[PDB]
Amino acid sequence: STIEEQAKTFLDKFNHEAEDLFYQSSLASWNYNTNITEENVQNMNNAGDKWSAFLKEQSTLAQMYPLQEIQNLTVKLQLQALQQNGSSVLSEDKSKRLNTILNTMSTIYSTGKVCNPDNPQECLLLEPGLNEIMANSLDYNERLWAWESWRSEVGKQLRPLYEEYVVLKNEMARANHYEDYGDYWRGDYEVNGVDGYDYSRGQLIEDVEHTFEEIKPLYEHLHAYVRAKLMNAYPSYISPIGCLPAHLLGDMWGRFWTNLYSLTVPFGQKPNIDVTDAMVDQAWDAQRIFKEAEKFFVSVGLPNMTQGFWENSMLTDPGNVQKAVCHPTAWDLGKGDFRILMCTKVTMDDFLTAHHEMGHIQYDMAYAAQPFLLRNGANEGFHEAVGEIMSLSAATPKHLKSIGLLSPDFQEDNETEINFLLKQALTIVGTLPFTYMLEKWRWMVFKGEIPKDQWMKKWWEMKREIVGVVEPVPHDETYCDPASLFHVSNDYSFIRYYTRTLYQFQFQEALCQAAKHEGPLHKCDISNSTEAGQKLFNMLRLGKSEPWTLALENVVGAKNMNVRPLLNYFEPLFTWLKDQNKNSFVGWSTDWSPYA
Amino acid sequence: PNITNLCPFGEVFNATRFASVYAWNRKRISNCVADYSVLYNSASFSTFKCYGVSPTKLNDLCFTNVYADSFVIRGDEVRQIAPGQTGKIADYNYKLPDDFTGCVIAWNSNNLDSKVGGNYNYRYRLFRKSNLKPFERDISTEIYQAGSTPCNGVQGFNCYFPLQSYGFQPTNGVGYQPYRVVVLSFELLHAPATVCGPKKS
Ligand SMILES: *[C@@H]1O[C@H](CO)[C@@H](O)[C@H](O)[C@H]1NC(C)=O
Ligand SMILES: *[C@@H]1O[C@H](CO)[C@@H](O)[C@H](O)[C@H]1NC(C)=O
Ligand SMILES: *[C@@H]1O[C@H](CO)[C@@H](O)[C@H](O)[C@H]1NC(C)=O
Ligand SMILES: *[C@@H]1O[C@H](CO)[C@@H](O)[C@H](O)[C@H]1NC(C)=O
Ligand SMILES: *[C@@H]1O[C@H](CO)[C@@H](O)[C@H](O)[C@H]1NC(C)=O
Ligand SMILES: *[C@@H]1O[C@H](CO)[C@@H](O)[C@H](O)[C@H]1NC(C)=O
Ligand SMILES: *[C@@H]1O[C@H](CO)[C@@H](O)[C@H](O)[C@H]1NC(C)=O
């Protein structure tokens, strides 16, 4: 009869014939990942092509129902998701050119091998050949050689490709009623039509700047401490008044500072909380790691894993004969099939990863009752944040003592908490200026604020102004320094990590307040708390049915992303860093004072 | 009295093939002795929910006829085979009356009704103009008209096929795995009741 009833019947027809096709595609992808064989690759490609063609035909059928005559929020949300053109609005020649550009950038990044001139008999790939050198070397010129050579080869190859990529993506976005590709990426957080819970695409940049202005004092103190330690490690290169050299941050791009924990440790003589030897002594299998994670999730009140999870998941490396992707991944295959693909070792990192991926599985299981096209996170941040909170809770000394992995007479003094908080800062706080600067630079490139001849002069200017990292030697416009990173070269959004980081500690404060923890936030464990699990599950069950603002209201009681829980998490570290930086100078100068 | 001629419950529960929920099989059971304790004491059934009568006194009471309705549905749709429920199965496939006396027996059939490629032999009615009456069977395959346009026989835009296949894989979740449902309907009519329970000695 009415347009709304027509859309509801069409959506029923879609969800029914799309859940099975998605299950076939996902099952083929699983069979490829657990068994890398050419026929499995062909089956995966065929299933993916069928899925994409079916989505194209359903989108083409879906556009015929106008949005303004539908009042039900869920029906409108599913129709909005289905009616997106994507790259389909663009011409076939330009679409094929864009796909070719994406594929060739993927091949250049994945198969890029660079080694020293005059010694070309063997060369090192990015993973793990260059990663180990960046993470473990203590030599200035070796790191400088690796960094400059990789940005020389990769940037000089990728610069014309990126110049074509920005124009094509802007063309697609303006054809799709967006201002630029940056607006297209920011449209994930767009909420329209809900009274009071509305969120605009333009509000995201303002909120990110507003949060980052409060991030900046903690990052300045952390940067000053890291600068002093790196000055100790490398005597003459680093200046007391200037920025950090780019190739000394412990990673290839500066994404994480977690590889500097050995150099920048506050109290090296004091022990760490490594529990690897304890699990090795007690013969903990990977099955026991996942069972302990399951015990943690049943302790907080969430449902336990399905029979299909235990039967169908691959929690151990299969062998030499059978090839598999080693990356830990939680798979929501469809029709109630939830699996974890992880090559689990007996390490703390794998145990925390198991908690993180089982958190992803719990999030996927919670919204299984929702319609098919609304089975996602409310935004890109929540899905990763719900795993990171489990990683946070499991890594606490109280949880380790509770599960028996740590001695009950282990002394938790302030020095161990300080060094643990510094490691969490190097991983978590250090990625925030890099993430914000990269996304702001990409948004300004898409918006046209930066002309093509001034991309790098602005970029280093942004990096000095925001990240406090200086280039070792000047780079001209023949370089394409941003595109050496995996996410930007392969067309991925990067603001998800910033939003994930803020949502992580907002959720952590909400659950810890729910769990009646009375101490510091970093010492909080959410086990044994049914009410915290209920508060989490209220948001978890919604999926993409409700706006992310309403979901955040459901958990923390706020309608917007907030920065105060993160600063409250690192308050002991903030006071300690402020005390330790009395002799040194907090803050940096954007001039070329260390080296250029 | 020495008793023989037990009711043929083997040809309903232990059938090699079950019917689809749109075309659910109805078998009228008459002129025999119905031993219901064999069904109740089995551990193979996940749901044995009896509405309007209790399983303990079934082996004593006597009924004119027993109607065994047999079909296959999903795991999450077993809840809808009850009086007063709402869903695709209740509205469009199999509708139970509110004043229903009988038992709904359901068990998991992932072993038999699921194959590695996918078992698509079981179909369900997804759209109908109106809800079904109690104990009605609709096996019509006429194109559903969701929009003003005359469908005219062709499956195009706003016109959908009402019978949609089901996908059964052995690796599916428990809420998507096939469940064989047998609904026994007990009625007493003015004719002499012939389906009586066995008299114990
Ligand atoms: C992996 O693929 C090989 C080759 O097709 C096959 O023989 C083997 O049984 C497969 N193993 C698994 C676990 O799927
Ligand atoms: C929206 O549609 C759903 C069906 O998916 C229905 O259950 C819900 O009640 C509807 N909401 C409103 C406000 O009409
Ligand atoms: C998708 O593209 C078609 C064809 O250009 C157009 O008619 C339709 O309005 C577009 N829809 C959206 C949501 O951009
Ligand atoms: C999960 O929990 C339920 C109820 O607590 C229990 O019946 C079931 O056996 C558990 N799963 C496993 C694999 O033990
Ligand atoms: C830890 O506590 C002791 C006891 O008061 C104090 O002397 C010491 O300075 C503290 N260390 C830090 C890093 O706060
Ligand atoms: C959580 O509950 C279990 C079972 O009662 C108990 O053994 C465990 O110690 C509890 N956790 C804490 C931190 O007390
Ligand atoms: C049906 O199959 C089961 C499986 O062993 C068997 O025990 C039972 O006797 C059979 N017949 C009936 C009426 O349940």
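Sequence positions for chain A are given in Swiss-Prot numbering; the residues included correspond to 19-614, in order.
Cβ atoms here come from the backbone N, Cα and C positions, even for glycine.
Within 10 Å of the C-beta of A:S19 (mutagenesis position) there are 8 other C-beta atoms, taking all protein chains into account. Mapped onto three states, the DSSP output places A:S19 (mutagenesis position) in coil. Swiss-Prot documents A:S19 to P as a published mutagenesis change and attaches the note Increases slightly the interaction with RBD domain of SARS-CoV-2 spike protein.
Annotated domain 'Peptidase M2' per Swiss-Prot: A:19-607, in sequence order, evidence recorded as sequence analysis.
A:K31 to D appears in Swiss-Prot as a mutagenesis experiment; the accompanying note says: Abolishes interaction with SARS-CoV spike glycoprotein. Within 10 Å of the C-beta of A:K31 (mutagenesis position) there are 19 other C-beta atoms, taking all protein chains into account. In the three-state DSSP classification, A:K31 (mutagenesis position) falls within a helix.
Annotation of the published mutagenesis A:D38 to A in Swiss-Prot: No effect on interaction with SARS-CoV spike glycoprotein; the original residue is retained in the structure shown. Taking Cβ-Cβ distances under 8 Å and a sequence gap of 6 or more within the same chain, the neighbours of A:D38 (mutagenesis position) are A:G352, A:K353.
Among the mutagenesis experiments that Swiss-Prot reports, A:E110 to P is described with the note: No effect on interaction with SARS-CoV spike glycoprotein. Secondary structure from DSSP puts A:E110 (mutagenesis position) in a helix. Sequence-distant contacts of A:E110 (mutagenesis position), defined as residues of its own chain at least six apart whose C-beta falls under 8 angstroms from its C-beta, are absent.
According to Swiss-Prot, the feature chloride binding site maps to A:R169, A:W477, A:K481, an assignment based on experimental evidence. Long-range C-beta contacts of A:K481 (chloride binding site), restricted to its own chain and to partners at least six residues apart, with a cutoff below 8 Å, comprise A:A264, A:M455, A:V487, A:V488, A:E489.
According to Swiss-Prot, the mutagenesis experiment A:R273 to Q carries the following note: Complete loss of enzyme activity. Does not affect amino acid transport activity of SLC6A19. Taken residue by residue with DSSP, A:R273 (mutagenesis position) is part of neither helix nor strand, so it is coil.
According to Swiss-Prot, the feature substrate binding site maps to A:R273, A:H345, A:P346, A:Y515. The Cβ of A:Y515 (substrate binding site) has A:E402, A:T449, A:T453 as same-chain neighbours under 8 Å, each 6 or more residues away in sequence.
Quoted from Swiss-Prot, the note on mutagenesis experiment A:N330 to Y is: Increases slightly the interaction with RBD domain of SARS-CoV-2 spike protein. In sACE2.v2.2; increases interaction with RBD domain of SARS-CoV-2 spike protein; when associated with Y-27 and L-386. DSSP gives A:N330 (mutagenesis position) a helix state. Sequence-distant neighbours of A:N330 (mutagenesis position): residues of the same chain at least 6 apart with a C-beta under 8 Å from its C-beta are A:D355, A:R357.
The DSSP secondary structure for A:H345 (mutagenesis position) is coil. Where Swiss-Prot documents A:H345 to A as a mutagenesis experiment, the accompanying text is: Complete loss of enzyme activity.
Under its mutagenesis entries, Swiss-Prot includes A:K353 to H, A or D with the note: Abolishes interaction with SARS-CoV spike glycoprotein.
Mutagenesis annotation in Swiss-Prot: A:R357 to A, described as Strongly inhibits interaction with SARS-CoV spike glycoprotein; the structure shown retains the original residue.
As annotated by Swiss-Prot, Zn(2+) binding site applies to A:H374, A:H378, A:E402. Over all protein chains present, the Cβ of A:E402 (Zn(2+) binding site) has 21 other Cβ atoms lying within 10 Å.
In Swiss-Prot, a mutagenesis experiment is listed as A:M383 to A, annotated with the note Slightly inhibits interaction with SARS-CoV spike glycoprotein. Within the same chain, residues at least six positions away from A:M383 (mutagenesis position) with a Cβ under 8 Å of its Cβ are A:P321, A:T324, A:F356. Secondary structure at A:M383 (mutagenesis position), taken from DSSP and collapsed to helix, strand or coil, is helix.
Here Swiss-Prot describes A:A386 to L as a published mutagenesis experiment; the accompanying note says: Increases slightly the interaction with RBD domain of SARS-CoV-2 spike protein. In sACE2.v2.2; increases interaction with RBD domain of SARS-CoV-2 spike protein; when associated with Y-27 and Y-330. Counting only residues at least six positions away in the same chain, the Cβ atoms of A:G354, A:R393 sit under 8 Å from the Cβ of A:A386 (mutagenesis position).
Around the Cβ of A:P389 (mutagenesis position), the same chain contributes A:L29, A:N33, A:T92, A:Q96, A:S563, each under 8 angstroms and 6 or more positions distant in sequence. Under the heading of mutagenesis, Swiss-Prot lists A:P389 to D and annotates it as follows: Increases very slightly the interaction with RBD domain of SARS-CoV-2 spike protein.
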Cα distance (Å, whole number) from A:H378 (Zn(2+) binding site) to A:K31 (mutagenesis position): 28
A:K353 (mutagenesis position), number of other Cβ atoms within 10 Å: 22
Residue pair A:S19 (mutagenesis position), A:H378 (Zn(2+) binding site) - Cα distance, angstrom, rounded: 41
Cα-Cα distance maximum in Å, computed over every pair in A:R273, A:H345, A:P346, A:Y515 that the record assigns to substrate: 20
Surrounding CB atoms that lie within 10 Å of the CB of A:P346 (substrate binding site), all protein chains: 17
Subset of A:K31, A:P346, A:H374, A:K481 (recorded positions) with C-beta under 8 Å from chain B: A:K31
Fewest other Cβ within 10 angstroms of its own Cβ, chosen from the recorded positions A:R169, A:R273, A:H345, A:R518: A:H345
